[PDB]
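Below you'll find the structure, written out as structure tokens, and then a few comments.
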Amino acid sequence: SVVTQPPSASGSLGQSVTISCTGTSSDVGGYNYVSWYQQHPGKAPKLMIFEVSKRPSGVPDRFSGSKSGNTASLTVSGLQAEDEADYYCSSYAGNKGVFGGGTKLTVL
Amino acid sequence: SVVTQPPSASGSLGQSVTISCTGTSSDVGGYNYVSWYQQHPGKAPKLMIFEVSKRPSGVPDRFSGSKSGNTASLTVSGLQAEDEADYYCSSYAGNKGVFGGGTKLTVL
Amino acid sequence: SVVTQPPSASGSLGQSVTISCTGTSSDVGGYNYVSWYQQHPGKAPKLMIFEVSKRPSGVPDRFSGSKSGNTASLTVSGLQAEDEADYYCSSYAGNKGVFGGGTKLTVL
Amino acid sequence: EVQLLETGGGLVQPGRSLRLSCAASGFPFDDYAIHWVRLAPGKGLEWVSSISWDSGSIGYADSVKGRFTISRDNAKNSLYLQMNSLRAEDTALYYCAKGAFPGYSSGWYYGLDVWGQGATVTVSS
Amino acid sequence: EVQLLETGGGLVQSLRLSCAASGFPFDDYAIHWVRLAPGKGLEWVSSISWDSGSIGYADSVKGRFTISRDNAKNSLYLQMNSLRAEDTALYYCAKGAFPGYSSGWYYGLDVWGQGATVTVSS
Amino acid sequence: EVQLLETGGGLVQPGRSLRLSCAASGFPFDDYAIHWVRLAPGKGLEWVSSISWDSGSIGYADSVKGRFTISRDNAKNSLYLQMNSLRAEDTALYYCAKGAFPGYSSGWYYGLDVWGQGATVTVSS
Amino acid sequence: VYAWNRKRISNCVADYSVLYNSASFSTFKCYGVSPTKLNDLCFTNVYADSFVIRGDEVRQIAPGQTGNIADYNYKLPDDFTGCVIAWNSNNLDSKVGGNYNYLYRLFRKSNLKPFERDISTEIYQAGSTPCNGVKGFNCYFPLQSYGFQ
């Protein structure tokens, strides 16, 4: 299927930016298994959020996850220079997974 | 199966030569779908006759096809230098095709 | 299955050495179809004994076969320099065959 | 223009495998059935295999039946021939040829009008 | 350390990809393929359980790709036949946080390889 | 003279495939059953597979059952062994051997009198 | 064994009880019928197949068996319904110098069908060249002697 994601996001240094991730009732709104990934240029993706709002070890508290209906959101408070990257959301869909389109985050 | 063809044929410049192509009642004598192909050395075959006696566009009137029982014939009148080549006949055989042995044509 | 064979055997020049070949009641002890093979280094195996104790043409009388229960034996009397090689036993097992582990024979 | 180009030839020992490819262009590969024909040295043409536009109809010669495997990828406009357990008599010049009309047996009905340059296959020890 | 390395990339007008694994028990974990198309985002390709008992493909490559593995060689494979222009992407080898099949979707894909480039053009 | 020659050896990764061939001459290949026997480095001989004169009787070892596929072409006097999904323990020297008498189990009854030179097969990553 | 004798028994009362208690049998195995039930059964015909073999070959006389005797001399069907009795005959079929009268078939192109008797003595062609009734290399006499002592 398709998980809708805005192509670009922006926020100033120290500010906050929310990146939405919109699916359907069979993926994003059907389970609490939404993941978020960060990808710097030329490097492999990095797991930032799993199970909608859980953070792995090594992810700062600035990244936080939430979900509401068919829309999952990733909020990055206290934006920093190293946060500029691409962000994809993932969701379970019944023995299959699906990624979002991706959002380029520019720290202005 | 096997479609019998004489190994070599010959004819003088401006004369005529007939190349026979003998099959059985399940191929040459079972359908009106006999084809003839010309192959110059080092080059891909060229379709000269289809449906026993039909000529594609680009084939001179000097080449003509006929069939009689299990034997199909290719006649080349007004033989020319460029006609020296190998000639194979083809026939339908029921969801399968079969070629003749081939005949080398020498223009004497 | 597995046919037990001692890894190494030894005997002095002119002496005798017996190489045992132990199976079960479904192979070595179930039929009288035990074979013995000699393999010199870098060369294909050579049939030395068939049917427990029969010698093909070209095998000297120094090699002799015997069987007792689940244990077949190959005795090489008057040991010679050319007898140094690897020896494998074979046995029928019901539409299938099985070889022994093999024994390196050193002529001391 | 219409064009077919065979790739994947070479020498390979008796019993080994080899895969041939045929790249197509200049015509709608989506709809036409394509065929393999080989030319053995000293012998003549010999039909190898055939496959319809959707792979719903597949045929092999008795000499390669259960030996070769024909297939195609309409998105890549490519035809394939997987040759396993090759024999000395498989040494030939393999041609990729399309029919005059997109039907399976239509290449036998109206002839094979377009041929590739061929790829050489040698099977010797 | 945990490590995955993809090999077998290049330009092609079939193609087989390999993923060498080390640093973790490859015998028990399910592994997945994810590609990154130029201009687009990530897209899941295929998945295979520890014993190959569970196998899944995306609809865009279903009946087209063939995933497999060799636990003795700690290697994952992806046989791509009949490649299309839209198959041009950067293919990643990724393991899940827990050895279950869908567990990589449950808890995320924590380890990724460097990827192998695949170009499909005439 | 009687003669058997195996071809198709080489190195291949664990999980891949490889096909072996055995060319026969000097005796009536039409009537005899032929067998495959391998020699693993450090281990001894190990029977692989067997096939009767008309392929009516076929047997495999439990270690390669459902893994190898034996076949023959009596017209080409050739025996084949299709090895798929190869493992490290498949690394061995594969022999082509005929029996003393043309029967299937006769090679076990009276021994395997003729052996080929063998073809090396390595299965490592 | 290659020329195993057969006797057809019909229109008579069979005495199985006395038959099985007359001599001492070293092997007595029945398939598809018990020895004691034959006293109550009637049959269209009975066949008594008699021959001599090696002791180690006695195991080959049974359903689903394979070997030289089973394949080329005397074959029983897998669904054989009947009895096999065997007893040592060393005091009868053995000579000081060796009893070579008893023979068995060694070479044969194909296995025998059940209850099939082959008495052919044609030279066996083990190679491509024809033998033309001359035994030599790749041309072997099909029969071999036991030579009991």
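We're sticking with Swiss-Prot numbering for chain G, so the shown stretch reads 350-498, in order.
Cβ coordinates are placed from backbone N, Cα and C, and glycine is handled just like the others.
Quoted from Swiss-Prot, the note on the mutagenesis of G:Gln493 to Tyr is: Reduced host ACE2-binding affinity in vitro. Reduced to three states, the DSSP call for G:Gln493 (mutagenesis position) is strand.
Among the natural variants in Swiss-Prot, G:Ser373 to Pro has the note: In strain: Omicron/BA.1, Omicron/BA.2, Omicron/BA.2.12.1, Omicron/BA.2.75, Omicron/BA.4, Omicron/BA.5, Omicron/BQ.1.1, Omicron/XBB.1.5, Omicron/EG.5.1. The residue drawn here is the original one. Contacts of G:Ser373 (variant position) defined by a Cβ separation under 8 A and a same-chain sequence distance of 6+ are given as G:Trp436, in order along the sequence. DSSP assigns G:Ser373 (variant position) to coil, not to a helix or a strand.
All protein chains shown were included, and the count of other CB atoms within 10 Å of the CB of G:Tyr453 (variant position) stands at 22. What Swiss-Prot says about the natural variant G:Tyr453 to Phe is this: In strain: B.1.1.298.
Where Swiss-Prot documents G:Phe486 to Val as a natural variant, the accompanying text is: In strain: Omicron/BA.4, Omicron/BA.5, Omicron/BQ.1.1. According to its DSSP assignment, G:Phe486 (variant position) is coil.
Quoted from Swiss-Prot for the published natural variant G:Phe490 to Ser: In strain: Lambda/C.37, Omicron/BQ.1.1, Omicron/XBB.1.5, Omicron/EG.5.1. Neighbour density for G:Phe490 (variant position): within 10 A of its CB lie 13 other CB atoms from the protein chains shown.
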G:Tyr453 (variant position) - helix vs strand vs coil (DSSP): strand
Cβ neighbours of G:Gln493 (mutagenesis position) where a neighbour is any other Cβ within 10 Å: 15
Proximity to chain F among recorded positions G:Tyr453, G:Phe486, G:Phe490, G:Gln493, where any Cβ pair is under 8 Å: none
Euclidean distance between Cα atoms of G:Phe486 (variant position) and G:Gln493 (mutagenesis position), Å: 16
Filtered G:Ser373, G:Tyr453, G:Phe490, G:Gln493 - recorded positions with C-beta under 8 A from chain B: none
